[PDB]
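The structure under discussion is supplied below as structure tokens; questions concerning it will follow.
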Amino acid sequence: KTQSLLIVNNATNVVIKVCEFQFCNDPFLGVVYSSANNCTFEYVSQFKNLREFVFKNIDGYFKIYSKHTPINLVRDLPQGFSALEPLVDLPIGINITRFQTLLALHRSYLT
Amino acid sequence: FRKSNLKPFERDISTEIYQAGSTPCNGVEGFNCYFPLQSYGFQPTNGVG
Ligand SMILES: *[C@@H]1O[C@H](CO)[C@@H](O)[C@H](O)[C@H]1NC(C)=O
Ligand SMILES: *[C@@H]1O[C@H](CO)[C@@H](O)[C@H](O)[C@H]1NC(C)=O
């Protein structure tokens, strides 16, 4: 009943769509989601890891900042300083109050 | 008609019956419950305006 935003990686692409989707209750993708309606924007471009992101939404734009570093801890955040460079400035034009992340599961445990 | 005003550079494509009163209309068009997207009336013999 409202528009929504969607960002997917495949380890080869970024798929950004601002169509009017109908979502699941456990939306994931198996090791796997495409259904659109009235779609107004579409964008494509190209534990020892840490990747950090900042999302802002103001005056029609969606701002994303990013930085990634190699890390050698177990299950914490490090102590030092590291600044995040800007990534992209998507002109989506919507209202956002909630969000949810997507995972890669092996089987399709659709509940 | 709309509930609250718009942000700068925000668009709104909504097809839902807007309640102008207290009774809830769950997909019912009625009294104090109507359709927000009203059309225009452009005919060539209209005055400028
Ligand atoms: C990854 O998934 C997206 C959407 O599911 C698709 O558009 C893209 O081409 C995929 N990349 C592959 C299969 O390499
Ligand atoms: C999709 O949007 C167009 C205009 O934006 C509208 O004419 C159409 O009815 C919409 N589709 C629906 C509500 O299924």
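Just so it is clear, chain B uses Swiss-Prot numbers, and the residues here are 456-504, in order.
If you check the header, you will see the structure was determined by electron microscopy, 2.7 Å.
From the backbone N, Cα and C atoms, a Cβ is placed for every residue, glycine too.
Found this in Swiss-Prot, in case it helps:
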type	residues	note
VARIANT	B:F456 to L	In strain: Omicron/EG.5.1
VARIANT	B:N460 to K	In strain: Omicron/BA.2.75, Omicron/BQ.1.1, Omicron/XBB.1.5, Omicron/EG.5.1
MUTAGEN	B:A475 to V	Increased resistance to neutralizing antibodies
MUTAGEN	B:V483 to A	Increased resistance to neutralizing antibodies
VARIANT	B:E484 to A	In strain: Omicron/BA.1, Omicron/BA.2, Omicron/BA.2.12.1, Omicron/BA.2.75, Omicron/BA.4, Omicron/BA.5, Omicron/BQ.1.1, Omicron/XBB.1.5, Omicron/EG.5.1
VARIANT	B:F486 to P	In strain: Omicron/XBB.1.5, Omicron/EG.5.1
VARIANT	B:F486 to V	In strain: Omicron/BA.4, Omicron/BA.5, Omicron/BQ.1.1
VARIANT	B:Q493 to R	In strain: Omicron/BA.1, Omicron/BA.2, Omicron/BA.2.12.1
VARIANT	B:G496 to S	In strain: Omicron/BA.1
VARIANT	B:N501 to Y	In strain: Alpha/B.1.1.7, Beta/B.1.351, Gamma/P.1, Theta/P.3, Mu/B.1.621, 19B/501Y, Omicron/BA.1, Omicron/BA.2, Omicron/BA.2.12.1, Omicron/BA.2.75, Omicron/BA.4, Omicron/BA.5, Omicron/BQ.1.1, Omicron/XBB.1.5, Omicron/EG.5.1; May enhance affinity to human ACE2 receptor
VARIANT	B:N501 to T	In strain: 19B/501T
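I'd like to know what surrounds each of these features in this structure.
For B:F456 (variant position), the same-chain residues lying six or more positions away in sequence with a CB closer than 8 A to its CB are B:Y473, B:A475, B:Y489, B:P491.
Taking Cβ-Cβ distances under 8 Å and a sequence gap of 6 or more within the same chain, B:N460 (variant position) has no neighbours at all. DSSP assigns B:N460 (variant position) to coil in the three-state reduction, outside any helix or strand.
With a 10 A radius on its CB, B:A475 (mutagenesis position) counts 12 other CB atoms from all the protein chains.
In the three-state DSSP reading, B:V483 (mutagenesis position) counts as coil. There are 10 other Cβ atoms within 10 Å of the Cβ belonging to B:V483 (mutagenesis position).
Within 10 Å of the C-beta of B:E484 (variant position) there are 9 other C-beta atoms, taking all protein chains into account.
Remark: B:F486 (variant position) has no non-local neighbours by Cβ distance under 8 Å and separation of at least 6 in sequence.
Counting every protein chain shown, the number of other Cβ atoms lying within 10 Å of the Cβ of B:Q493 (variant position) is 8. According to DSSP, B:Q493 (variant position) is assigned to coil rather than to any helix or strand.
Contacts of B:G496 (variant position) defined by a Cβ separation under 8 A and a same-chain sequence distance of 6+ are given as none.
Long-range Cβ neighbours of B:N501 (variant position) (same chain, at least 6 residues apart, Cβ-Cβ under 8 Å): none. When secondary structure is read from DSSP and collapsed to three states, B:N501 (variant position) falls in the coil class.
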